[PDB]
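**Q** Handing you a structure now.
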Amino acid sequence: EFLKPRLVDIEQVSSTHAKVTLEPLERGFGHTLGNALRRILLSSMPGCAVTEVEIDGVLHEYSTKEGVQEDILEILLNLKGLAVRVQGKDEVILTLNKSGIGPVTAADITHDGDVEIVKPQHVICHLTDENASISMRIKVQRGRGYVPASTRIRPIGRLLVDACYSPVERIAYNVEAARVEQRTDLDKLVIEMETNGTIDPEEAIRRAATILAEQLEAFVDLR
Amino acid sequence: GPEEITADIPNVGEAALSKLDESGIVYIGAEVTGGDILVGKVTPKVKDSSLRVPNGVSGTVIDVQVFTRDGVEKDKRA
Amino acid sequence: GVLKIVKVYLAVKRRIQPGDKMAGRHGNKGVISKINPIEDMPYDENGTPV
């Protein structure tokens, strides 16, 4: 008796910005699904985040490295913003080796078949000396939510990075009148999502709907 | 007698002294939490007078300075 | 009487939490009562939360 929605369009505005159209929707269902999906997308989407760094010759973040523009703290903060999509495993170790003057960016990370750098232009640090060289081992783990390093339950030199696993950055939804075959009371939901580029928008929508359905399974047979 | 700074502290397990060096002074860069020993010191009676991290002051060791009186054999850490 | 002094410097990251004191430049001071999840905070038509 209810007209169920369909995924009808996915407008990839940019690599990290997309719009997903759900149609048709009954009265009231547009806002209900909009808010439910917005909350689930903002809180529950899994992603890959940098969790551990090992820079050669570095003992702690509160130190400098000769020939490097940034402090170790700022390098770690830059690595925290590194957006990576890992395929086929929940944990990977990337290697970064660079020498000579120039910006050390995400494109300089040693290529791995199962790892993809969505934004190669992400600057990690800057080498300012001809003889300066930087070598680091970056641990990337899969997770969801926000896991601070302080709350995580190791030799000296392994620097813990706060993990913000969520790939979703901004969620907006709009409910607009959708021209139905005959009916004029149906609507459509346009969900605009801005991410870090590591999640497929259709994958995100299906993941959020699956989470909502699994959470509803308790209510569907109440006891 | 004189107070001794050393890694040989009585009534403590080896796990509690893993962050100390041979001299008994915490390594640079060690991640310490409340109760962890920074400088192992024994006062003769020996009793445990080692400097410990204050409770809930978990932090990183970023610098260690040693000041030695004249005529005193400075340790290997020094 | 001092044989030896060992000074250890401990560096700690204090993250913001309820109970911490915040203020503007206008005398508007306050204490944080809750760290609200992002999906619970007020947001505008573009989906941007405050």
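To match Swiss-Prot, the residue numbers of chain A are left as they are there, and the shown ones run 7-159, 166-235.
Determination method: electron microscopy, 2.4 Å.
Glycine residues also receive a Cβ, built from the backbone N, Cα and C atoms like all the rest.
Quick paste from Swiss-Prot:
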type: MUTAGEN; residues: A:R45 to C; note: In rpoA112; temperature-sensitive, blocks RNA polymerase assembly
type: MUTAGEN; residues: A:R191 to C; note: In rpoA101; temperature-sensitive
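Provide an account of the burial state, proximal residues and distances for the features listed.
**A** When other Cβ atoms within 10 Å of the Cβ of A:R45 (mutagenesis position) are tallied across all protein chains shown, the result is 17.
In sequence order, no residues are near A:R191 (mutagenesis position), counting only same-chain partners six or more apart with C-beta under 8 A.
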**Q** Which three-state DSSP class does A:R45 (mutagenesis position) fall into?
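**A** Going by the DSSP assignment, A:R45 (mutagenesis position) falls within a helical segment, counted as helix.
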**Q** Does DSSP put A:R191 (mutagenesis position) in a helix, in a strand, or in coil?
**A** coil
